[PDB]
Each structure stands twice: as structure tokens, then as C-alpha cells.
Amino acid sequence: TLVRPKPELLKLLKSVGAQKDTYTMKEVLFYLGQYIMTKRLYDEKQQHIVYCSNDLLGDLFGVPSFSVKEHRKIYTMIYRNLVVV
Ligand SMILES: O=C(O)c1[nH]c2cc(Cl)ccc2c1-c1c(-c2ccccc2)ncn1Cc1ccc(Cl)cc1
């Protein structure tokens, strides 16, 4: 169960200190959430709405925001930026 992020997500994954170029999703999802945390994309008062508008992540995901409860939506959006080895 492995993927190669497409370059733009790979750059985003490296900005949160990823060292590889081919990951498990788990590792992808992990660095993503870390990115979300470290770029302050969450709303502290909505508590699981990620506001990715006006940020590389939103450009990758093609959406201004999403719930972390929408597992499929997010999986879909991630896989657009991936290539399964
Ligand atoms: O646990 C993680 O590493 C994690 N990684 C993520 C990546 C994204 Cl793109 C969205 C949510 C999470 C996410 C996450 C969060 C979260 C919420 C707000 C800020 C930071 C993290 N809450 C639960 N999760 C787990 C998770 C994993 C996959 C999916 Cl599809 C949804 C939620």
C-alpha cells in the first residue's frame, strides 16, 4: 500500500519535514494533518473544519474547506495528487 505524491503535494509534504518520495497513505495523511496544524488551517471554533482556502493545500485539494469527518472526500482529494506505485 504505497504512493508517490505528485510534485506539488511532495513539496507540501516536505515542507512538514517528510524525507521520502514514496509513502504509505498513512504517512501521507500524517504529514498532511501536520501541515494543516502548522499552517493554522483548522478553525479552533469549528474544531474539525479545515480552512484551506488561500493555501497550497486548497489549490491541491480544489476546495476552500472540508470537514476532517469526510473521509472519502479527503481520500479522493489526496489521490488526485498521488500515483500508486
Ligand atoms: O491524524 C492525522 O494525521 C490526520 N491527517 C489528516 C489529513 C487531512 Cl488532509 C485531514 C485530516 C487529518 C488528520 C486528522 C485530524 C486532524 C484534524 C484537524 C487538524 C489536524 C488533524 N483529525 C482526525 N484525523 C484523522 C483523519 C485521517 C484521515 C482522514 Cl480522511 C480524516 C481524518
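Residues displayed in chain A correspond, in order, to Swiss-Prot positions 26-110.
For this deposited structure, the header notes the method as X-ray crystallography, 2.3 Å.
Placed from the backbone N, Cα and C atoms, the Cβ positions cover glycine too.
For the recorded site, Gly58 (mutagenesis position), the DSSP three-state label reads helix. Close to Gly58 (mutagenesis position) in the fold, though at least 6 residues off in sequence, lies no residue with a CB less than 8 Å from its CB. According to Swiss-Prot, the mutagenesis experiment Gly58 to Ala carries the annotation: No effect on its ability to induce apoptosis.
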